[PDB]
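To start, I am sharing the structure in question, which I have written as structure tokens.
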Amino acid sequence: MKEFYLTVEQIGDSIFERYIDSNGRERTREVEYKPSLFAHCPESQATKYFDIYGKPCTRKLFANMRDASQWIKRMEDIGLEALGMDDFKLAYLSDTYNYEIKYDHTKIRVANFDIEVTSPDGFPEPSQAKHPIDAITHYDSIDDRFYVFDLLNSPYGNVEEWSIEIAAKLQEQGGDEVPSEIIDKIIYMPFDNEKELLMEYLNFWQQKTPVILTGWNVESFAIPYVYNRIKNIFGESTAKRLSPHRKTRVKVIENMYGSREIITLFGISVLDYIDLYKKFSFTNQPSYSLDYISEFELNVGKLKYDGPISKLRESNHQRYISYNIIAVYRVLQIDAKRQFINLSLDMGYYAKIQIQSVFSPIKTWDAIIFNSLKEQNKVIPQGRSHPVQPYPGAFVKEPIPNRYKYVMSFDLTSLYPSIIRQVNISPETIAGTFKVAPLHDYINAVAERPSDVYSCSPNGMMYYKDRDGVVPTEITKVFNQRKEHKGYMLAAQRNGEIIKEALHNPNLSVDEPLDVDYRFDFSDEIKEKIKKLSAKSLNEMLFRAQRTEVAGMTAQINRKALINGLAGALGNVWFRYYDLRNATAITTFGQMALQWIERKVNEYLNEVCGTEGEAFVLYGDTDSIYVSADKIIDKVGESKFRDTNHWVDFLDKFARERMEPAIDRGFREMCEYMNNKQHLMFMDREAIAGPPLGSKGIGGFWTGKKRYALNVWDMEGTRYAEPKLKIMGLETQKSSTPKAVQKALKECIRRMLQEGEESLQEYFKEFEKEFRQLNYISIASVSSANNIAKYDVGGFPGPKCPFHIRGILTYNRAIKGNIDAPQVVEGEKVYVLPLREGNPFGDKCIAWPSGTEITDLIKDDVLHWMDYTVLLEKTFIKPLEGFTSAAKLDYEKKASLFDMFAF
DNA sequence: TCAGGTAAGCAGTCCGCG
DNA sequence: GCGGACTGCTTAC
Ligand SMILES: Nc1ccn([C@H]2C[C@H](O)[C@@H](COP(=O)(O)OP(=O)(O)OP(=O)(O)O)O2)c(=O)n1
Ligand SMILES: [Mg+2]
Ligand SMILES: [Mg+2]
């Protein structure tokens, strides 16, 4: 076995490292690491160390890390650059693991835990920890066991032991329905008192010390609550046993409004799953409660109980403990699906950072680039201070609002990273500048050629062509990984569609799902076998295919996110390689590329159609073009196609055989114009969109920038069994839009695009008539709630008070005095409802914590005073009015001369 | 909402617009 | 009532 680190820390002049040794065993060591830093030196001094610009450096080897840090300070005092890796544990990892790390996840202890705390007087604050911890469930990935620590005796009630037998039984049997597959994995430990529970928990923790520590809100709640509670009962030294090195730090996390505390446990890598989910899922959710996310991710029912959670232990200890166990399992279930832990480990070990640093793209890239440059004995520059300066980004074309019947789209592959590679944009590759013409002049190829020597961006920057910069080199490596995983994702997607087709004609038989790798396109043999399978086996295969697609999505999109993160890091003042010249070189080239190719595609299609000056490109955003294909379809004639799939094939062939070579010629010319190092502008066909053949559907529409809908039949080579709606920006896509309203607006759009005006009018009429029956939560708007205190003029709305904040203030007055009433949390999200005039709440709206039922203290009055009319107009009618006017449709049948009863 | 980036949409407040 | 200046929030990329 090749060795790999688990955790690394600097504590004074020592590195503390936990690691897996050559025999696969977990060990810990203290190393008195002597760091090196660098200073510029005269050419007269023979050296093997050079900075990124090729200037010679002397290496200074320090007696200890404190000496090195002090030297950095004195160098600032003198006014001289202190070069090298100033984060010493990153240098330590680089020296200790001077190879591509291969890690074995089976040896890494991943701990998932959740605690329960009964509190009669509101939310139990982690920084006070004034209430007993009465349950802990702690899952250990190495043991594959759920360790349950259950407090039987508390000042808030004495209870009986939890029953695994009742826990396993169905809810319909009066049981808790703890999943059958974890029942035999539960190790249950009841405790007479809290001191014994906590002492035993620490002994357990010492035996099975987490490397990766996760759960739901563990960083903001569970960890600080456990640490502070132990601290309160036993003292500080005992609480610090949560750290393998007995070192902890209270860390103050600042935001805009804006501060909270966490506990850093040295020698542990905390990856709170809520934060992993927020970074890696690419969702924006109305609520981030575990119940909400679990329901969204797994389609599992909410954990049902009677009364408040503050009385659950006393009234139903059995359910209390079962739900604590289930809470831990649901995070495991989400991860088995999303694979964010696996992703974090992959990224972390690739970069050679503390695993928790994956949350920082700057730290991630700083380490990758340092390791790369170190291999060539090059020396990284010192991070400098920079004022924050705004800079220009992408071009977005203003579309003409309209219906668009036949649409084909194209999108540049990893644009920004591709620009970096093509132009060779890097700190050490800057060759100089050239005199800029207006962007329009480059777009139209009338400007003077920037350089005959160097590779250029239209922002005025020139780059060397003799060798690749470190940024192009390293971005290429991660890009290639992304490309591989996207390949697996798309194959699984295509494979899913094959299964969906078979599900139309399932064989009536008893059989098993096929053992197949869904990351690769099914062979003919597999395809034949699939057509002979039962619906039960096919649905299981579909589930597996979709789980494979999810796994591939996680791996690809977040590698895409990482490489795009490097382009953005160049525009962040804290990045070691911050340079607005390089950040703007990328964005400005991107603007030119889009508009260059818009002109080229327009010219090509005008030529092939035998027309002049017509706009075929209807829209573009950053690196995409949307092309009107009406004229292409019309040249062969609607009536010449057998079915929808026939014209989809035609457009697919047209894109591949005609348009793609034209796009490529256009970009090859642009590459020569800018004298770039390597042509890397690859613009794959994305969507083929249109109405079903023979229908009255409109196919698509745009209302404005970043606001459109398309009926897609093929997306990047995935031919759908059923057409899929691609809706961007519209209210159906916004977490702020009520759930039921998203659903209704989506159906209106479906009818518009697939069936036509009449079908849309029928549905509108029905929804308008029935909507007052919808559950209040389904028709509540959602909003983040920041700056509640600012607009609070005890306790009424101050000047310019936002609508949702007014709602919260209404809520606060209506629950005033109640210690048990759920409190709106600053920075979190609320449901919002309008209130009818003359209501007992004294204002026009009310808001309460999102993902929850409004407290029974006021529920009936809210339900009675809900303004359904205002609700409908604001969330449904107004957006729909926007869709239909853009599409030139009416959602209500206009009067005609035919209106003499007989239609 | 600690944690790479910019562009740009819509809701709402305030208040002008004879 | 619509829209402009402005804040707040949320999306596309
Ligand atoms: N969060 C984001 C999203 C996008 N972009 C920029 C960089 C992208 O390269 C460009 C185009 O966005 P795409 O969504 O088309 O993503 P890519 O082109 O990078 O990848 P691909 O199109 O291959 O999926 O926009 C960004 O800086 N930050
Ligand atoms: Mg792209
Ligand atoms: Mg794009």
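Including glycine, each Cβ sits where the backbone N, Cα and C put it.
When I checked Swiss-Prot for this same protein, it listed these features:
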BINDING   A:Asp411, A:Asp623  Mg(2+) 3 binding site
BINDING   A:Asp411, A:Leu412, A:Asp623  Mg(2+) 4 binding site
BINDING   A:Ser414, A:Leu415, A:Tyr416, A:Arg482, A:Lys560  substrate binding site
MUTAGEN   A:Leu415 to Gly or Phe  Increased misinsertion, increased mismatch extension and inefficient proofreading
MUTAGEN   A:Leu415 to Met  No effect on base selectivity
MUTAGEN   A:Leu415 to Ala or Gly  Decreases base selectivity by several hundred fold
MUTAGEN   A:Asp621 to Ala  Drastic decrease in the efficiency of incorporation of dGMP
MUTAGEN   A:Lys706 to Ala  Almost complete loss of polymerase activity
MUTAGEN   A:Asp714 to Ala  Complete loss of viral replication
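What's the neighbourhood like for these features in this structure?
For A:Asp623 (Mg(2+) 3 binding site), the same-chain residues 6+ apart in sequence whose C-beta sits under 8 angstroms from its C-beta are A:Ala394, A:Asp411, A:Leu412, A:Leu415, A:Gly590, A:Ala593, A:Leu594, A:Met683.
All protein chains included, A:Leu412 (Mg(2+) 4 binding site) registers 23 other Cβ atoms within 10 Å of its own Cβ.
A:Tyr416 (substrate binding site) has a Cβ environment of 25 other Cβ atoms inside 10 Å.
Taken residue by residue with DSSP, A:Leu415 (mutagenesis position) is part of a helix.
Reduced to three states, the DSSP call for A:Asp621 (mutagenesis position) is strand. Every protein chain shown contributes to the tally, and the Cβ of A:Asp621 (mutagenesis position) ends up with 19 other Cβ atoms within 10 Å.
There are 13 other CB atoms within 10 A of the CB of A:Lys706 (mutagenesis position), with all protein chains counted.
Within its own chain, A:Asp714 (mutagenesis position) has A:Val648, A:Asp652, A:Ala687, A:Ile688, A:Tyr720 as residues 6 or more apart in sequence whose C-beta sits under 8 angstroms from its own.
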Closest to A:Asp621 (mutagenesis position): which of the recorded positions A:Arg482, A:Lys560, A:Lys706, going by Cα position?
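Looking at Cα distances from A:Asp621 (mutagenesis position), the smallest one goes to A:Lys706.
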Of these binding-site residues, A:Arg482, A:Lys560, which scores lowest on Cβ atoms within 10 Å?
A:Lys560
Using the alpha carbons only, what distance in Å do you get between A:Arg482 (substrate binding site) and A:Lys706 (mutagenesis position) once rounded?
26
Near A:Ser414 (substrate binding site), how many other Cβ atoms are within 10 Å of its Cβ?
23
Of the recorded positions A:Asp411, A:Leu415, A:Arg482, A:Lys706, which ones put their CB under 6 Å from ligand 1?
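Passing the 6 Å Cβ check against ligand 1: A:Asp411, A:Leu415.
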Can you give me the residues near the recorded substrate site, meaning same chain, not A:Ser414, A:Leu415, A:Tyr416, A:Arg482, A:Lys560 themselves, Cβ no more than 8 Å from the center of the site's Cβ atoms?
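Neighbours within 8 Å of the Cβ centroid, excluding A:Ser414, A:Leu415, A:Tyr416, A:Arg482, A:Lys560: A:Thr413, A:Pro417, A:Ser418, A:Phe479, A:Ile563, A:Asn564.
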Consider only the recorded positions A:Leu415, A:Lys560, A:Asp623: which of them have a Cβ under 6 Å from an atom of ligand 3? Write none if no residue does.
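Cβ under 6 Å from ligand 3: A:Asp623.
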Which of these recorded positions (A:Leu415, A:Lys560, A:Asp621, A:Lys706, A:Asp714) have a C-beta closer than 6 Å to some atom of ligand 2?
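Checking each Cβ against ligand 2, the ones under 6 Å are A:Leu415.
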Taking only the residues the record lists as binding substrate, namely A:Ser414, A:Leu415, A:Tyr416, A:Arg482, A:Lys560, what is the largest Cα to Cα distance between any two of them, in Å to the nearest whole number?
14
